[PDB]
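Below: the structure, in structure tokens.
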2 protein chains.
Amino acid sequence: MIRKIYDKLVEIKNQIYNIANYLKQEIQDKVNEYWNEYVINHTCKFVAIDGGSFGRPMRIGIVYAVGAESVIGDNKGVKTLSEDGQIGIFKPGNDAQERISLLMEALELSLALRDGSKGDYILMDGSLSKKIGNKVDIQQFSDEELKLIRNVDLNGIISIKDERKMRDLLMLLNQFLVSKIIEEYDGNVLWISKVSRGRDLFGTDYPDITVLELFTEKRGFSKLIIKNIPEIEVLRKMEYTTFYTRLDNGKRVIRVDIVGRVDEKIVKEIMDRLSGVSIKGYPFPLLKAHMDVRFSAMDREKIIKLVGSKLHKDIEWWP
Amino acid sequence: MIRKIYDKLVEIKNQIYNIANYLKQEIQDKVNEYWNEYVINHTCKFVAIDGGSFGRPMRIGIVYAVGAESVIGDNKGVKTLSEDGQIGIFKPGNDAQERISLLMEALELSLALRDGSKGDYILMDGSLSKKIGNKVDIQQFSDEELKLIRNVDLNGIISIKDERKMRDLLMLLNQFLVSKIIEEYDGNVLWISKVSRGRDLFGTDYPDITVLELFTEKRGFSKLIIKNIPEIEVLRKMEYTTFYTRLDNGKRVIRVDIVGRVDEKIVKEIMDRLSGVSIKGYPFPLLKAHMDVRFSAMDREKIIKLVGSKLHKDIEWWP
Ligand SMILES: [Mn+2]
Ligand SMILES: [Mn+2]
């Protein structure tokens, strides 16, 4: 780093005060209007799914690894149910990082169908909007390619020649997989995120979730927001509900999306139940799922070493 | 990481063999056709410029830091010339990482104008194509905004309200800055990259630069490729030359773009001169520039700590 930069900082006061003042005069009032304290709490099984992935640009191509885990938790305990993950190589390309992540999302969502029915609720890591992905051109696709979607053939989608088509087929797969989850599990799926760009509530330069963390402290929940978006088409008139909750005094606020109509009572029931498997304001089942699938710097080191050995072993003219 | 995933890898032979053969049967022949050995080498001043940056999503916004450095090097030595860098905060946004990087590119290119004339050649880190950026909508811009471009007012461009306009104004600034560099320094600018997606040469699934690293060992250079792309308009009929060179037996291949026509003799002169400030196949002036501007994990830690103190000190209601 440049020594000059850091000395100089020890300039930015202009932006700090601006943002502070703007925020104070924009919505110190409306926050408390739109927040509901819920301080009292009150046996219920959660299956949590999260995923991890990475890809490193190399000469043989983009060497990647994806993994997802389902985790069952209650009062009595947490244990892993399933693990699902592949290591592999993609050919060089502009959407390689995005294909890797979509492939990861694929495994998560498919574990939601595998083990979802083993609990009362399913906790996914990430928002409904983000898991669904953007709109996809359904016209570059032949009859055969649409089937891969229907039959949930990952090995097949991966085997595609073209790059744009692979990213796009994987996007479709995820939309079809969300759709199955929604129809099988109705309001029992909770899509939870620590981060969000939503402004439905306050309509400011900053996101709502940040607004609530600045101007409320106590355990609670926000005004409910009602949002909209083959079988995929049955997801076009899905209306869902968003709220923001803090499960524990002084801790982070999270976003929850639940497909269906939901009321105060349901929200308080969902908070009370989540609080029983939560640590420091967040559901342990998820934190665990997340921690297990993460690829440490060390994990990455191991993987590359392995792959580079199988190169140097199989191929003789390789440097 | 999921134990299962790594056990399993200790599957992928399918892809490793497939790639290997394809590559062997695609161009083990054409490589040597298109590679020129140049094993013999033969006082010349290089100014290198590189840049570093980062931004961390936080509640106050995206806290970022950019920095660029010019470095003068020859036979006798290397020393830093200028350092140029800012710390700041952006409002939350979808193009915040891109604005940060474009802001970084701005400082690099402006140091190329500052200190470029102090050397015989100027080494930039990165390709011509990438530094120029994509095409920009010149119609959302008023007269006032186009002037900020013309006067090189970073403080002004940063102060804009709207996000799409800021990214787009910064893109323009870079195009205008490259354009000044090209006209003041003609073929004296060498745009060097370790990575590239070019396929002009071999037209394969893998990039050319990877093809040459696999199938040649010795110091040399490739067939020359001739490519195309207010003052920016004077950059639309810029034709430039690309070649790939390895400066040192057994080492990496780099891409060089130089604006102008260039021949074998020039290429061999440029290799010979670069070899004299190069270590293990790469020009030390750049490596140094790059190392100095890099933001270590530790650098990032310090910066955040500082910023978070200036919040908690200035703002009282801040958590
Ligand atoms: Mn995740
Ligand atoms: Mn750089």
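The numbering of chain A matches Swiss-Prot: 1-10, 15-46, 51-237, 246-335, in order.
According to its header, the structure was obtained by X-ray crystallography, 2.5 Å.
The backbone N, Cα and C atoms fix where each Cβ goes, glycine too.
What Swiss-Prot says about this one:
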type: MUTAGEN; residues: A:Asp58 to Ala; note: Loss of exonuclease but not endonuclease activity
type: BINDING; residues: A:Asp58, A:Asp133; note: Mn(2+) binding site
type: MUTAGEN; residues: A:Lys202 to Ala; note: Interacts with HerA but lacks activity
type: MUTAGEN; residues: A:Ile295 to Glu; note: Does not interact with HerA. Does not affect dimerization. Strong decrease in nucleolytic activity
type: MUTAGEN; residues: A:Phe300 to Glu; note: Decreases interaction with HerA. Does not affect dimerization. Decreases nucleolytic activity
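Under the DSSP three-state reduction, A:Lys202 (mutagenesis position) is assigned to coil, being neither helix nor strand. The number of other CB atoms found within 10 A of the CB of A:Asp133 (Mn(2+) binding site), across every protein chain shown, is 21. For A:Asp133 (Mn(2+) binding site), the spatially nearest entry among the mutagenesis positions A:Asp58, A:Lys202, A:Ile295, A:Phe300 is A:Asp58, judged by CA separation. Distance between Cα atoms for A:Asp58 (mutagenesis position) and A:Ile295 (mutagenesis position): 17 Å, as a whole number. 4 residues are missing from the deposited coordinates between A:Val10 and A:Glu15, whose CA atoms sit 9 angstrom from each other.
Once the 8 unmodelled residues between A:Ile237 and A:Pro246 are set aside, the endpoints remain 16 angstrom apart, Cα to Cα. With respect to ligand 1, the mutagenesis positions A:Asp58, A:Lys202, A:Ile295, A:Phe300 contribute A:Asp58 as residues with a C-beta closer than 6 angstroms to one of its atoms, given in sequence order.
Separation across the 4-residue hole in the deposited chain, A:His46 to A:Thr51, is 10 Å (Cα atoms). Taking all protein chains in view, 12 other C-beta atoms sit within 10 angstroms of the C-beta of A:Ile295 (mutagenesis position).
By neighbour count, meaning other C-beta atoms within 10 Å, the densest spot among the mutagenesis positions A:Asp58, A:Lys202, A:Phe300 is A:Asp58.
In the three-state DSSP classification, A:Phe300 (mutagenesis position) falls within a helix. Looking at A:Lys202 (mutagenesis position) and A:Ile295 (mutagenesis position), their Cα atoms lie 14 Å from each other.
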